[PDB]
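**Q** Please find one structure pasted underneath; my questions will follow.
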Amino acid sequence: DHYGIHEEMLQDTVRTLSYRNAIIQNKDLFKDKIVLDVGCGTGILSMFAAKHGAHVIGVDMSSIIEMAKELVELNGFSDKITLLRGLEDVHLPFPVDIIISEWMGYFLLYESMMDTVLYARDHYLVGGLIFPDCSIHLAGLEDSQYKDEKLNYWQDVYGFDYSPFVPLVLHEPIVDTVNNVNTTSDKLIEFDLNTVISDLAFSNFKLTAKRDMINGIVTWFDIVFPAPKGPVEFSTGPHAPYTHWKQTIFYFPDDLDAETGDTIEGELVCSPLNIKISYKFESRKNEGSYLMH
Amino acid sequence: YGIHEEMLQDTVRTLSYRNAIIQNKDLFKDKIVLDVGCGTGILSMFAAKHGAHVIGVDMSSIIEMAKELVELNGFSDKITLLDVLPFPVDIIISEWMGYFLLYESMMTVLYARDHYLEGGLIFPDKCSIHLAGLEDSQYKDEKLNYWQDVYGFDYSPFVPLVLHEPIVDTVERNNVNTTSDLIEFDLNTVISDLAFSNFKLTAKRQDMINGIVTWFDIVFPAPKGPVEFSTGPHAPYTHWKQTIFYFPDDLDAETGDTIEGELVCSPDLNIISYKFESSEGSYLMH
């Protein structure tokens, strides 16, 4: 029952309207069907499905289910929505056609519930649909003025040398909203939720300077929804409208004074999130270790 | 790393601990100090630098950097970092205060006092919780109106969730429109006392009163004949800010009007019955 987290998401109009417009686009396929809402939160996605032709089962392990039952009751969906607190533990009233789920995290796979979505697909899904059914992208960034201040602070802390703290600052990823992207973007990996857990621990990339100082990489993820034959999508990149996911910044140990045409080539390893990235800067070689805790 | 940077950049707090150690530098000489929740160990280094052996105890993986910093700053011979003591202590320094003073507080300090500390000193050794009233009619009205219509759906039942949640934020000084009045704590004599008050507030002008802003004051021990700091909206910024509790109704108050109340605090933190003469609120911190 932390209301800020539910507010943040509902106030993310890009996120919420994407799920709504995807349900409406496929409302013919929602008609007279059984929907499972993984991580229903307040139940907004469940109410969307039920009003547009769907029974919907919402499963969230938070105490917010008590509020969801009250909201579902107040808007006249009590006969079409059954909410259960607790997915590997709950017992569905039905042995499902459509899976709607809001599962994405900051780095897509940081605090994501995709493991639960794959579980729902493998155990409850009939050709069934999966809203949404995603890719991670990255590019170079200029953050020299902000980064230098954060690092300079530790040279003198009330007289004491706090220099060994600097490696901590370089290792922590930064979730923030990034004009300052000065390289081309590359695609790290694709995920098809219909066929993809072992695939999550996983890529090479190549970036070329478009003009600047390069101090790190900004990363985001794209989302695509299923659509009938002949799709609703949205991005969380610095070139797209704001989302509550923002972007994830990884700093370099060294600051590259690059000119146009220079290249940053690398290999990113992601494993349970431990992120090790080896770089090559051609105009040389460096690495970066980051931990999401 | 976020928290530790936030601690050190709170200059009001850190310099308060420093200046308190410096004021009592005569009593720190050649003595043993216990740093409860040493974090990065800056308070341990302060005691050691100004005449103290200091033992820092933190259950976080930070004790490792503390070591590296202590090693780098020449205190390896005076500071030992980290159920756990090399000594069977004269002074307890501790940074233990939380939001509302008690929420997630480390007031472990009483355990160190009762088990490891007679006539020893405790930095700081005195606390107080205060409160007054404020006008946040414009921001509060925004939050609660959002739920009347959420993508067509009636989200009315949610508002109480928003009116019950405490808000940790910095209140501007000009928005306090009543007088200030909750409890004292003496770290030398005070766990059962934490579950605990009556208060009375008078409107200092004609304005809207939408809730109470609460803060806490801190006092350090001093020799005969003390360093202190406040976290109120009238004092310089601290990383604690203030804690706001909303009223269900907004009082359109005139000068001289009174708000009498009783606040009950009991353990997570359950938190107030009001009377507004011109003649309730429950909060949970989780």
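The first residue you see is number 1, and the count goes up from there.
Per the header: X-ray crystallography, 2.8 Å.
In case you wondered, yes, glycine gets a Cβ from its N, Cα and C as well.
Summarising the annotation, Swiss-Prot assigns active site to B:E95, B:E104. While the structure shown retains the original residue, Swiss-Prot records the mutagenesis experiment B:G39 to R (Swiss-Prot position 68) with this note: Abolishes catalytic activity. Listed in Swiss-Prot is the mutagenesis experiment B:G39 to A (Swiss-Prot position 68), annotated as follows: Reduces catalytic activity between 5- to 25-fold.
Neighbours and distances for these, please.
**A** The number of other Cβ atoms within 10 Å of the Cβ belonging to B:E95 (active site), over all protein chains shown, comes to 20.
In the shown protein chains, 12 other C-beta atoms lie within 10 A of the C-beta of B:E104 (active site).
Cβ neighbour count for B:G39 (mutagenesis position): 20 (other Cβ atoms within 10 Å of its Cβ, all protein chains included). The DSSP secondary structure for B:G39 (mutagenesis position) is coil.
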**Q** Between B:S279 and B:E280 the chain has a hole of 3 residues; just give the Cα distance across it in whole angstrom, please.
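**A** Logged value, Cα of B:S279 to Cα of B:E280: 13 Å.
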**Q** Roughly how big, as a whole number of Å, is the Cα gap between B:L82 and B:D83 that 5 unmodelled residues would have to close?
**A** 10
**Q** What's the end-to-end span in Å, taking the Cα of B:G225 and the Cα of B:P226, for the 2-residue unmodelled region?
**A** 9
**Q** Between B:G39 (mutagenesis position) and B:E95 (active site), how many Å separate their Cα atoms?
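**A** Spelling it out, the Cα of B:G39 (mutagenesis position) and the Cα of B:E95 (active site) are 9 Å apart.
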**Q** If 6 residues are missing between B:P267 and B:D268, how far apart are the two Cα atoms, in Å?
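**A** Cα to Cα across the gap: 6 Å.
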